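Asker: Let me give you the structure first, and then I'll get to my questions.
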Amino acid sequence: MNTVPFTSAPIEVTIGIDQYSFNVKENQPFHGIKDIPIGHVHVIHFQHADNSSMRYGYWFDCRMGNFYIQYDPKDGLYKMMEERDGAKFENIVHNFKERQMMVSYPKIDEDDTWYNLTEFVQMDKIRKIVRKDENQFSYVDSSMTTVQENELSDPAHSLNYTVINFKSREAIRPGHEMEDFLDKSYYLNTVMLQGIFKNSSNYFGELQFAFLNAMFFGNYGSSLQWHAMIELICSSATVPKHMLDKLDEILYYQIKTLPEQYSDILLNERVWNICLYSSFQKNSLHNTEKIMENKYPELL
Amino acid sequence: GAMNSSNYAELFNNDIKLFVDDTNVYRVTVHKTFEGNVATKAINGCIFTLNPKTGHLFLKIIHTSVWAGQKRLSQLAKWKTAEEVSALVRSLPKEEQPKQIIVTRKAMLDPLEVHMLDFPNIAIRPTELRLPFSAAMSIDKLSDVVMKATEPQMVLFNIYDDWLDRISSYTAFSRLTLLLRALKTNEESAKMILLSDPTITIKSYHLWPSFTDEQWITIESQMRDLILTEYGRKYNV
């Protein structure tokens, strides 16, 4: 069980750790988060009490290094940093633990929610979507645009999600225009799965990462990417049975976790109505359709 | 974006453009079967592809053989239209390729966009205009070449005959849309007006009669009267 110490909390802030969140007061003796489960990616995220504009945060995996948070009063944010001195870090953590100045990652033993949201998400894939190769952790915020949003503007600060475009030469084989447009199986199975992702695990990892950026940062481009990856599967007549069964589980936990009060901005009516009620896979997402119908019947 | 009353002069500028109307591509007669069920029999159709500036009509005849063994024909008809328009564009020399194609029905946008991905600089546009191009099959010579076709065929017409010698494209298009609107509202009455005087004939190489400028004014008034009479019936006003 690993630890992300904080040097201090000089500004009042709501701190997120995965699906959990805590209010910290200006200059409160807060020195970080302990008992973080090993084996998963995590996200530590922030919303300043004085400017709720820019939710921002860091994707990290404690197996890859010793990470801490320190407020930078010049750039005006909480920054993640790596401590390369193992003994310095262990001594910082032991002191803060002994003084009980850390919040405990509040996982219920029964509760598989975070595993279920991050099942296919791997730090090495996050670091290819979020390019900052000198850090082992990845910064995301509310305002970062995607490579696709930028085509239609600072490339270094972009989310390099896989570009999905249903009306593109990549999506449509010459001479199979109607076939490929109405049945996206070619695009899903040959171009995306065999060609770019190599396997359904990488595809699901990107889908899950896009959802979590949408939910945790209100990142609009991430939400677009999450819906596009759902729609590409639901709009394919030919999908491996294991991919459909897994997609139903993935989406079920995403819908279960979504704040009820953000359904209006985070869920695309057209995509969801099409996926559950008109698409080839309209009858393949039993769990998702049941939770959507019981939780968000207005949207449908 | 969409073509409307506000940007109407754009039709007659020097940017090559084509209207595409798919309303006569898939045509059927509905009939009773021996067992008293209903069935359709397809008849020959056509794509109506028109340069509104020049009058050049690219009438692609759609032979019933293209539907044999196919499902969801009304959906296929949009994709076959888009395939044939894309083929026509690729067949034209670059300097003759349109910069815009305006579809008369919004259901043609995605099929045409997907077929034209190779032509990213050709704008595919809808229109708010209610154009009466469905009535093309009320022009006797166009109906005749479609119904007689025994195979897929492209036939080239000038739908304005020689009008552009005397009038502007704007006026030629206005005349054409008024003629087609009349033919669409009351075909019998419209054709009576066009042929009632046997001294005015249709040249072998023309679609419409050889009216003098004064005779066109009379004809155009008779067509407007036809459209208003019919409208006062439809609506009881």
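Residue 1 is the first one shown; counting continues down the chain.
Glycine is no exception: its Cβ is also placed from the backbone N, Cα and C atoms.
These came from Swiss-Prot, pasted as-is:
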{"type": "MUTAGEN", "residues": "A:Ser236 to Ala (Swiss-Prot position 253)", "note": "No effect on interaction with PRP8"}
{"type": "MUTAGEN", "residues": "A:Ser236 to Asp or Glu (Swiss-Prot position 253)", "note": "Disrupts interaction with PRP8"}
Asker: How would DSSP class A:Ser236 (mutagenesis position) in three states?
Answerer: coil
Asker: Return the whole-number Å distance between the Cα positions of A:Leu152 and A:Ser153, the residues flanking a gap of 4 unmodelled residues.
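Answerer: Distance across the unmodelled stretch, Cα to Cα, is 10 Å.
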Asker: What is the Cβ neighbour count of A:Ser236 (mutagenesis position) at a 10 Å cut-off, with all protein chains included?
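Answerer: Other Cβ atoms within 10 Å of A:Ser236 (mutagenesis position): 22.
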